[PDB]
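See structure below.
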Amino acid sequence: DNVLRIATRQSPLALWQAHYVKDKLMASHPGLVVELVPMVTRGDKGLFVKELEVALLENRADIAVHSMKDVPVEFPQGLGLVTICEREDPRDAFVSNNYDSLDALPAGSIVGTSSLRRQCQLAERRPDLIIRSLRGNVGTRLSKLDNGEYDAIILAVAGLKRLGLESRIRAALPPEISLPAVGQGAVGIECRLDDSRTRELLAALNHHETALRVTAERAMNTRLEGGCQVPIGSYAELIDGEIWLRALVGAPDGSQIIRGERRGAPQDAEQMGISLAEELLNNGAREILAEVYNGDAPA
Ligand SMILES: *Cc1[nH]c(Cc2[nH]cc(CCC(=O)O)c2CC(=O)O)c(CCC(=O)O)c1CC(=O)O
């Protein structure tokens, strides 16, 4: 019917991604009418995705736009991820007003982040730092830093660039120092699998290479039954024709961090991620994840 409705959250970053996807759709289909259907979410697991899926199941919208790391590992029947857009810088960022790097932070400094993934890696290297929870939209996060509530905070490089706040990035951390969350930097689109018309329209937005990388990352997480908030790092790169997948699972306090890696052909992306996950599980990840999930442990 030439009309496409986009379901999205109401934060500045969520609306940015909605426009980004709209612009792409318009560029490849100049006669389409695009409508934004703003929602709200519990996050405002899968607290920040559920209302959007409901919108899709009862035909209130046609597609839902998410940041790949927020997309849940399991989907209600009839729904699924069908498009993965070009990946932006996938690195974590060091944001601070008073210090230029993590090394310069004196013992006792307060670093803010609610991510167990960012936390376990920070505690492993610097046991002297105090890691405190931090929640809210990027804008309120930056406010609490500015109000002297935190000495430094950790945020994704992609979020800040997208919002035109690149100047806040004191330092982009290498993946070797802070392994990214699965799909960090990529936008993914979910819709009703049987909606051939919508899916046909989406094809031009899919970025092959990014889809390959993210597939390896997600298969790893799906096996670990991971979710947006667990001490899990999962990051893949396309190096000389092969995918190089790295993963880690760590105790929040940094005492124990289990690491592993895989290298192989693009078409083996899913099996690779599942294999790496099982290697971590049989190496202690299971015990750590069971303490995090508390009882519920991966198969
Ligand atoms: C799963 C998870 N979500 C968030 C919050 C979040 N979601 C999207 C972004 C923007 C960057 C992107 O699109 O990838 C953000 C905020 C950000 O990371 O800058 C987090 C971070 C929680 C926190 O640090 O308090 C997570 C968990 C994780 O990254 O491990």
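The residues of chain A that appear here are 3-46, 59-313 by Swiss-Prot count, in order.
Note that Cβ sites are derived from N, Cα and C of the backbone, with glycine treated the same way.
Among the mutagenesis results in Swiss-Prot, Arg7 to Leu has the note: No loss of activity. The residue drawn here is the original one. Just so you know, the Cβ of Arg7 (mutagenesis position) picks up 17 other Cβ atoms within 10 Å once every protein chain is counted.
Residues near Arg11 (mutagenesis position) in space but far in sequence (CB under 8 A, at least 6 apart, same chain), listed by position: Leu17, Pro40, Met41, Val42, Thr43, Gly45, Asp46, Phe62, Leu66. According to Swiss-Prot, the mutagenesis experiment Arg11 to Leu carries this note: Loss of activity.
Record note (Swiss-Prot) on the mutagenesis of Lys59 to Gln: 25-fold decrease in activity. Taking a C-beta cut-off of under 8 angstroms and a sequence separation of 6 or more, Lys59 (mutagenesis position) has the following same-chain neighbours: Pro86, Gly241, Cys242, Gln243.
Counting only residues at least six positions away in the same chain, the Cβ atoms of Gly199, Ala200, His221, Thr224, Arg227, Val228 sit under 8 Å from the Cβ of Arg101 (mutagenesis position). Looking at Swiss-Prot, the entry for mutagenesis of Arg101 to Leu says: No loss of activity.
Taking the Cβ of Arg131 (mutagenesis position) as centre and 10 Å as the limit, one finds 29 other Cβ atoms among all the protein chains shown. In the three-state DSSP scheme, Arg131 (mutagenesis position) falls into the helix class. Quoted from Swiss-Prot, the note attached to the mutagenesis of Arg131 to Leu states: Complete loss of activity.
Annotation of the published mutagenesis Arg132 to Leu in Swiss-Prot: Complete loss of activity; the original residue is retained in the structure shown. Sequence-distant contacts (6 or more apart, same chain, Cβ under 8 Å) of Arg132 (mutagenesis position) comprise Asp106, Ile168, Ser192.
Among the mutagenesis results in Swiss-Prot, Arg155 to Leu has the note: Loss of activity. The residue drawn here is the original one. Of all Cβ atoms in the protein chains displayed, 21 besides its own lie within 10 Å of the Cβ of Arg155 (mutagenesis position).
The Cβ of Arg176 (mutagenesis position) lies under 8 Å from the Cβ of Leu15, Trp18, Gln19, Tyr22, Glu102, each of these being in the same chain and 6 or more residues away along the sequence. According to its DSSP assignment, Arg176 (mutagenesis position) is helical. Under the heading of mutagenesis, Swiss-Prot lists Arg176 to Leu and annotates it as follows: Loss of activity.
A gap of 34 Å separates the Cα atoms of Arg131 (mutagenesis position) and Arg7 (mutagenesis position). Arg7 (mutagenesis position) sits 30 Å from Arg155 (mutagenesis position), counting Cα to Cα.
Following the DSSP three-state reduction, the secondary structure of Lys59 (mutagenesis position) is coil. The 6 Å Cβ screen around ligand 1 retains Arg131 from the mutagenesis positions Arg7, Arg11, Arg101, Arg131, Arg155, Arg176, ordered by sequence position.
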